[PDB]
Structures are given as structure tokens and as C-alpha cells.
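S.K.: Got a structure for you, written out below as C-alpha cells; questions coming shortly.
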Amino acid sequence: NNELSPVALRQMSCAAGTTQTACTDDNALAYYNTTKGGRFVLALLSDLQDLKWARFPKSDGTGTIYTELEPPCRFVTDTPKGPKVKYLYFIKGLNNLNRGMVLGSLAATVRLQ
Amino acid sequence: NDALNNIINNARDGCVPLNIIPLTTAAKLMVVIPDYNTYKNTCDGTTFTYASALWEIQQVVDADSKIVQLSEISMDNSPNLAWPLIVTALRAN
Amino acid sequence: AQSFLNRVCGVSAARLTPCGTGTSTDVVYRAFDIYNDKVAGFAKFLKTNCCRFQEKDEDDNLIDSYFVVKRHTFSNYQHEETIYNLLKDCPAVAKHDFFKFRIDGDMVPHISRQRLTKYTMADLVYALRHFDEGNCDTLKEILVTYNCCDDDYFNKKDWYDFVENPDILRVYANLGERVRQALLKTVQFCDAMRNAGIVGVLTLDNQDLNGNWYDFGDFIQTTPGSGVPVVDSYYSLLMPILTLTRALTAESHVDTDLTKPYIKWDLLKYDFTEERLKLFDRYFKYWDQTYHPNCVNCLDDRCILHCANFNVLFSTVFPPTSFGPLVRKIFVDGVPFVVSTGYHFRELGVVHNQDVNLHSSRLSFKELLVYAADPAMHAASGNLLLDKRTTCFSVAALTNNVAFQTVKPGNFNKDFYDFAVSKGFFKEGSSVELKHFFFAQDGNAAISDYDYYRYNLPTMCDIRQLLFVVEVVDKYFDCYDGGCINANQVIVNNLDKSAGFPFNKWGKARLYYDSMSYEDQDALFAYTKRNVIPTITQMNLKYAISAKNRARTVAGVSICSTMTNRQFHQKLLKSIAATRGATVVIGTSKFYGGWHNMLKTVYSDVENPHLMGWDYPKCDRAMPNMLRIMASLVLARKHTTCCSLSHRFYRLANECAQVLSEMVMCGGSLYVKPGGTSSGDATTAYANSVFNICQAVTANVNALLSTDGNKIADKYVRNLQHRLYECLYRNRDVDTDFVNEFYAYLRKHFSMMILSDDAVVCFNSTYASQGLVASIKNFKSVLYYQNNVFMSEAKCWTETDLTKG
Amino acid sequence: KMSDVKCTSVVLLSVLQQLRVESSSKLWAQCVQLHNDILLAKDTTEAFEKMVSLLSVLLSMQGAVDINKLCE
Ligand SMILES: [Mn+2]
Ligand SMILES: [Mn+2]
Ligand SMILES: [Zn+2]
Ligand SMILES: [Zn+2]
């Protein structure tokens, strides 16, 4: 035993875009790491093909962080909505372990074909 | 020496490691032998090869820094010599 | 019945012999690496559900290959079947076989794998990293089975020792090829998993020594082309082995085959930047953390550690005649010189000087000093030297005749002896008796003691554990202050000591500390923050009373090193020595009731105490280079504001060029010091303290991780174990909350007193008897697999009645 | 009694060393070896044979005039 990730983290929504200023309102979904020393989302779950910049204002509200994104991932799920092809986007520089956690949670609590 | 300049010109950048300058331009070699068994395998005869060059043995001396001729260092005569023998040699061309 | 056995063999090689009972299981002790939601660790658990069969080689002889078969549930059955069907075509996967047999009236499913080896790699790694010479049966069997040695070798007692019986390296190095093949087939397994779209975590307890893999039990499936392998624990646990067994020795042959001649590298080529990346891409392809071949590009200290660890391993393949300074012919006042313009370490890659000025006009006094201390000008104008007395790499001879230094005997004070015998002393059968004498030494005493550096071996460190032990050792040193000080504030005692080589030809330290005004010294100290200055160390013998006939040799470092090291380090050094009540006890006197205060300090609040102490056998020469580097980093950490990040790195490079591989001038000719501390530099007595605290913390970490976490009854220490493994291997960045937690646990259950490698520890005993803190065997194991010395139990004591100290 | 042997070996080695005996390496090596074994000895009889062997070295040369030095 050496298990991958006991228990899943969570899901929310967030903001993303193509460039620094292309950050529109809620257009994706993010699984986040719940740490007492700050907030850290893991993966950007989106339908639009070529997002490249994401954004979220700081908890203080004065600052806002930009998160560049790697080339997308192609996958689909099964829902009442039918075949609905989204693109999994990871923050740039995501390490292998967190990729494993998010992918395991996705394949566990959400269908794939 | 002109050999040092030669090996400094052939470097891609002009910087060469320190541990190869004496190895490839020194004009004299010093050996230190603790016992006859090591002497036989390395400095045998009046010529020997080290660092891919040719050297000729000259002025063998003992710990007391007195000159010892080459015919003395046999197997049976070995226990009658001070035996950190320092064998000197020069680069042959 | 018996049809089970003829079903298991299937198609190939039906030479089956039961290796236990029949249709029932077979329980053995093996070393796993478990992390579910209830337990962590790298410990020997009780593997139960597997029937193990052994094949017969021809002539009816038992062969080293097995046919294991599990028996578990039904969902894992189909899940395993699907994953294996996906992963079958790879060469690095062992052939499974899924069948349903019946014991009673039910189709119990089985996984009858084929052609195993009795041990995994986890047993090898555990047995080497958790040594105990009292019972090392598994190591004996593993060594004899693969033709590394023969059983008659273990009758030669003290076989395991490294100081005595130095041949054991030749026994261990015979295991290199198996480990290298395991590395390669692991790479191929990762490639197959990625291309097949499978997500899974890799351990060593699922890899027989041949190379194949199994137990696809806890894997999950993703879309093809997007799989991910998890290799944080695997590689990091396996790190210390790859230099015990020289697993990369087959990388210096012409086509990486052991039956070929050696590659003849060009003499002048010194970069080796592409080769290191090629090696990293071949063996460590999926180690997803940037590896900088030269550390001058590193971002902070932890990345410097993470890249020096890899350079240590990758520098043992390239020739040792290319390392060292990288000199360059510089023209000055119409005359060509040869001066060092950089360096080439084994642990830091290539470092280039920043302020080099070819076609200089005239030399100042600072220039004359920095040019009269560099070994380049000295060695490049001396005769070659081939010394057969030593194994250390000689360089050159500055003279025409070697000089032999003897050690004289001490004189006799007869009058005191007569007075002693007058008062009825020295009578036969009395307790007091003469044992400390002034021994004498013959001509070649110095070199026969410099030769002891042959006990220094290139060692790899478990990096994901050092990156936490260094945090805790750091937290041990948060009470003091430090920073750079100006020239007019240094404090120096005894200004008439020697100035090293070649400065001792003109005057003592007073002259060189005198001629420089308070601006020359600061100009030099600000020069060294952008340059590298190699130096030449002299080696001298001590002349003192002793109880053992071995000589003692001390290194006299040149003035240009200590002059700047004092300015760099003195504030912290004199803040450590002027503090009372801390862990380090340097500076606390034993007079006027100081010893009583120290002893009552270390007894502080532990519950069921038991003393424990030690000392290290040949501490200065058995020191690995990584722990020296980490100690210097921990000392230099305090300069968060006074210096930049390039300045700190170049000061560290200067330290490594002056006290780690500096060209020792032993006798009358230069040699190369391989590693270990030189005992006569500025910060020996504190680097040793950092070392000692590092070993204590490492022993605690090993003792807590490697415990079966299902017998631990106190809930808090079990949660401590789980979080410890999480932040050690399943994490990447420092978690200061848990670092504080663990430091509090240590200082509450492991009290300490430290001077330069002479330690004393007061520990709770009812925990150490359950392995929740370091016992005295754990230090033996740590010293074995990390320091390359065997800790004899005739130097470690243990005391239980605290009324006697 | 052995302590006297150790002390006299110490003084004997000192006088031998100031007699300039270290000019010949093999002799000095033998002398220092014998002196070290005398100092580390645990029993008196082997100390005494190594002692007489060490003293024979001093008696060998002619530098130490013995008849005068033995003045009783
Ligand atoms: Mn397994
Ligand atoms: Mn399993
Ligand atoms: Zn780096
Ligand atoms: Zn500073």
C-alpha cells in the first residue's frame, strides 16, 4: 500500500483568460489545496480551448495573482448533458504529485469515457 | 616553455585545467618507491613510460640522499638500502 | 490437492516444488513502504497472503526463481486484469497469470505471477540502510546468491568494517550492474505507464532485483498519452545505495559495457555540461524538479543542495585530471602569467571569475597577495611527481628532493620522579600508573598520516530527507545573530602565529595583518564576493603528550583565507560563544560551578532519563562533502540582508575551494585533498557542531519513520509519524508549523549538549525502548550508510543512574 | 620496576637522537620502533630484551666514551 491520495480536496469556480487583461469573470473550475498558510488551487477545469492566463484577487483584495497555464489536456465525462468535451488546464510548474491527486479525484467522483 | 603555449593555444577558450599542465609540459619526473616490488613494476630498467611519454632514469637516490647505482637494486640486496627510493628522470623525445 | 501445483506452472517450466504448506499461505518478514490513510513508514511488515513456489533447475537443483500467487477479493481481480492487459507489451513487466481455482465450493481468484526473485529491492535497500551486524542474515544471503562473495568470506570477522577490512568495497561494488539495470527498466516502465494513460505511485517493494514490476493494485486509469508516474519516495530512498555500490561504474566504458576499454576523454576538455544532462535524462528522466548542471544558476540554498547532490554522483565518471582550477595565460606589463580564472568543483560545477583583467599595467599589494597564494603559478613551474606511497592524487613537486620530518621524544624531569617514588608512588599493583608518554615517529610519518584520507568516498545523500533535517538543524540555531563586520572590528588573538604557505617565508601573521590598512582588507573581502581564490595549505604534526602512538596532523591555512573568513563569520561565531543555556556549549567554563549548571541544563524536564554519549572515529577525514556544504550553508544563512544572493554563493564557493579540496602541500610537494574538513581553518569547531546535530536529527527521523505504525498506542506520536512522512516525501516546500512541532517534540524528549563532535544526550527511555526516539544503534546505522564508518560499541557508553553524571 | 624501564628508554632515545643517529633512516626507524614497543609494553620481561637491544645501538658506536662516563 501507497496509496495515491486519500480523500478529495474540493471544487470551486474561478476566472481565466488568454492574456493578462483577457481575464474575464468566472469561466473555469479549480480544485484547491486547503492550507492554513495561504490558498493554492491545483487544476483549471474549463471548456474553452486556448485559455492562457488566469487570475484571482488576493484575500486582502488589494493584490491579484496571475497564474499562467500549460498546454491543455483533452478528456470527456458522462453527464445528463451528454458528451461534453472539456480541457484540463494545469498551472504552470505543477508537480507530478498534485497532478496525480487531481486526476485521481476527477476519475473517481466524475465519469470518463 | 613553447609546449605550454602550444597547449594553451589549443584550448577552445584559453582556459585549461591546472592538473594537466605539469602532466604535459614538465621536463623532469620524480618517483617515490616504498619497496622493491613496486620498483620492478614501474621504474624497471633505464627507460620507463608514464603519462604516455618516454623517460630515462637518472640519479637514483635513497632516503639519506646518497646516490645509488642501478645494478645494486636486486631482490637479495634490497634489504640493505634505505627504501623510500626517489628515482628521477627526464622527458625523452 | 495436487492439481493446484500443475495449474500454477501453466505452460512453461513445470518444475514446481512447494516452499511451505499446500493450499495455504506463507508468512514472511519483508520490508514494505506503506502510506494509506492510517500509517506511514519504511518498515518490516508481515506479508501473509501469498503462496510461494520455487522452480527446479536441471539435475534436480533449486534455482533462484519463484512463482508467487496472491488470493484477494474480486474487484481488485478485474481491476488488476484490465491494468495488466493495458501494460503487457512492455519488456519491464513480469508475466502475470489470472485464474480461478476452487478450495471449497467457490471460485477464489489468484494471480500466479512467474519467475520472480526471492527478495525485492526494498529488502536490499532496507538491509543496507538499517544495518545491525548482530543479525544481518538477509544481507548475507543477498550477497552470496549473486556471486558477489562466498560464504567463507563471512568467517573472516570484522568483515563489515570499513576501516578494518577495506576490501568490503570490492564485495559491495559487485552489485552495481543489477541496480543499474533496475534503474533502466524503471525508466522503461515509466515510459510504458505514461504512453498507456495510467496514473499510479511507484515503490521499491514491488520490484524484484531483476528489474521487472508487479502489484498494479492501487493504480487508476486516465486517457492515453496522459499518465503520470509518482517517483518521489522510490528514487529518494534509493539514493544512498548508488555510491555504496558504484552503480554508475559501467558508464565510463566505450559503449557502457563492462567488457570494453575505458573512454579516453580529451585532456583539456573540462565542461561536461552536456554529459551530465544526458545521464540525468537516461537514468532520472521523470525526476520532475529542475536540475542545473552548474549551481551558479541556482535560485536559493535548497536548490543548491538539490543540484550538488546530483553533481556528486555524476562527477565520479569523468576523469579526475580535469577538476581543479581553470588557469589562463594573462599578460601583465608585457609579461605572460598563469593565474586562476575560475574553478571546477565536483559538487558545484563550473564557476567563472567575474573580475578578470588581462593586459594589466601594474600590480597593487592586493594583487600581489592574490597572485602569490594561488597554486597555479607554483605548480605550473615545478617538476612532475608520481608518488607510489599514497593513493591520493599527487600533482607536482616544487623542489628536487623530498624532505622527511621526524617526531622527537619528550625529555625526562627526573627530580619530580624521585620525589614521587619518595612518597610511595608507582608501586607495583597500584591504580595510578604511567600511560601518557611522548611517542616518537620515523622519517615518513607525515605522509603516512595524510594517507588516511583514503577513508573518504564520494557519497550520495537522501535529498528529500536532508531538505528537512536541515530545516530542523536551522531551527536549532535561531537564538543568535550574525552578519558581516568591517575591517576595524575583527578580534584576533596571538598575532605571532604562522601565515601559511608561501607567506611563512617572510613573517608571521602580524606582518600581514599590519601592512594592510583598514581599507585593503575590506577591498579584498569585497573582491572575494565576486571571485574564487584557490590557496595552498601546509600540513604540520603536533608535538604533545598522548596515549596512542598514532601521529596527529594539523593544517595551517594561508592568511588570505582566514583573513576574510574572520570578517565573514566572526559576529555569529562570537555570538555563539557568549551565550549560556543553549544546546552548543562552546565557551561555557567548568570552573566556578559551570559544569554543574551544564549538567543540570541537559537534565531539564525529561521523564525517565538515560544518558548516552559518543565521539566520532576520525571525524575530520570521514566527513562527506555534502554535510560540510550543508554546515557552511547553515552557518551563512544569517546573511539575509547584508549580502545579495550571488555574493553568498561566491563566498560559499570560496569556502569550498579553501577547506574542501585545496591543494595540500604535504612535505615538499603538492597533493590533492579529496574531501573532509581541514582542522586548522576558522570555523571547524562550529561546523563539527552542525554536523553532530544533523546526525542526531537524522537518527531521530530514521527511528520514527521506520517503526511499524500499527502497534503505537499514543495517538499523537502516530499522527506525528504520518505528518512526518507526508512533509518528507509527499511534499516539496517547507512547512514551518510542523518544523516547529517536531523541534518541540525533540527538545522535549531528546535533550542535548554539544561541543565540536563530543556530545551528550539525555533521552526519555520508555520511548527509546519502543523506538520513538534515537537509541544508540540508530547512530550506528546512520554512520554506516551515511558517514562510511562502523561505530564500535567500545566508544559509545550508556548510563542509567543520573546521580553519577 | 617497569616504569623505570620506560623512563630509561625515554632518556636513552633522547641521548641517541642528540648523538645524530637519524642521519641513517633505517637505524632511526628501528630505534623509534623499539622505543614505541617498550613504552606500550604491559609486562617486564619483553621490555628488558627490547631494552638491551636498544642499548646495544648506543654501545655500537664510539661517540659515548664509556670508561669515563662510568665513574661509579
Ligand atoms: Mn505492492
Ligand atoms: Mn497492492
Ligand atoms: Zn539548482
Ligand atoms: Zn554578509
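All chain C residue numbers match Swiss-Prot; in order, they span 4396-5200.
Method on record in the header is electron microscopy, 3.3 Å.
Cβ from N, Cα, C; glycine included.
Look at Swiss-Prot and you will find C:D5152 (among others) tagged as active site. Swiss-Prot lists C:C4879, C:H5034, C:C5037, C:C5038 with the feature Zn(2+) 10 binding site. As annotated by Swiss-Prot, domain 'Nsp12 Interface' applies to C:4658-4756, with the evidence given as sequence analysis. The domain 'RdRp catalytic' feature in Swiss-Prot is assigned to C:5004-5166; the stated evidence is sequence analysis. Quoting Swiss-Prot on the mutagenesis of C:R5125 to A: Complete loss of RNA guanylyltransferase activity. In Swiss-Prot, a published natural variant is listed as C:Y4665 to H, annotated In strain: Omicron/BQ.1.1. One natural variant named in Swiss-Prot is C:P4715 to L, and its note says In strain: Alpha/B.1.1.7, Beta/B.1.351, Gamma/P.1, Delta/B.1.617.2 Iota/B.1.526, Kappa/B.1.617.1, Lambda/C.7, Epsilon/B.1.427/B.1.429, Theta/P.3, Zeta/P.2, Mu/B.1.621, Omicron/BA.1, Omicron/BA.2, Omicron/BA.2.12.1, Omicron/BA.2.75, Omicron/BA.4, Omicron/BA.5, Omicron/BQ.1.1, Omicron/XBB.1.5, Omicron/EG.5.1. As a natural variant entry, C:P4715 to F appears in Swiss-Prot alongside the note: In strain: Eta/B.1.525. While the structure shown retains the original residue, Swiss-Prot records the natural variant C:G5063 to S with this note: In strain: Delta/B.1.617.2, Omicron/BA.2.75, Omicron/BQ.1.1, Omicron/XBB.1.5, Omicron/EG.5.1.
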S.K.: Please work out the number of neighbouring Cβ atoms within 10 Å of the Cβ of C:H5034 (Zn(2+) 10 binding site), leaving out its own Cβ.
M.R.: 19
S.K.: Of these recorded positions, C:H5034, C:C5037, C:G5063, C:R5125, C:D5152, which are close to chain A by the rule of a Cβ under 8 Å away?
M.R.: C:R5125
S.K.: Less than 8 Å, Cβ to Cβ, versus chain B; work out which of the recorded positions C:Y4665, C:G5063, C:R5125 satisfy that and list them by sequence.
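M.R.: Only C:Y4665 pass the 8 Å Cβ test.
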S.K.: In the domain 'Nsp12 Interface' (C:4658-4756), how many residues does DSSP assign to helix, to strand and to coil?
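M.R.: For the domain 'Nsp12 Interface' (C:4658-4756), the helix, strand and coil counts are 28 helix, 20 strand, 51 coil.
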S.K.: Which one of these binding-site residues, C:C4879, C:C5037, C:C5038, has the sparsest Cβ neighbourhood, judged by other Cβ atoms within 10 angstroms?
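M.R.: Candidates: the binding-site residues C:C4879, C:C5037, C:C5038. Fewest Cβ atoms within 10 Å: C:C5037.
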S.K.: Have a look at the recorded positions C:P4715, C:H5034, C:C5037, C:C5038, C:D5152 and say which one has the shortest Cα distance to C:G5063 (variant position).
M.R.: C:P4715
S.K.: Near C:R5125 (mutagenesis position), which residues of its chain come within a Cβ-Cβ distance under 8 Å, counting only those 6 or more away in sequence?
M.R.: C:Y4430, C:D4627
S.K.: Counting only residues 6+ apart in the same chain, whose Cβ is under 8 Å from the Cβ of C:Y4665 (variant position)?
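M.R.: Same-chain residues close to C:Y4665 (variant position) (Cβ under 8 Å, separated by 6 or more) are C:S4717, C:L4721, C:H4739, C:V4745.
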S.K.: Let me know how many other Cβ atoms fall within 10 Å of the Cβ of C:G5063 (variant position).
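M.R.: A 10 Å sphere around the Cβ of C:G5063 (variant position) contains 15 other Cβ atoms.
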S.K.: Excluding C:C4879, C:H5034, C:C5037, C:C5038 themselves, which residues in that chain have a Cβ inside 8 Å of the centre of the Cβ atoms defining the Zn(2+) 10 site?
M.R.: C:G4878, C:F4963, C:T5036, C:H5042, C:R5043
S.K.: Look at the recorded positions C:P4715, C:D5152 and tell me which residue has the greatest number of other C-beta atoms within 10 angstroms of its C-beta.
M.R.: C:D5152
S.K.: Could you check which of the recorded positions (C:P4715, C:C4879, C:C5037, C:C5038) sits closest to C:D5152 (active site), going Cα to Cα?
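M.R.: Result: the closest of the recorded positions to C:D5152 (active site) is C:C4879.
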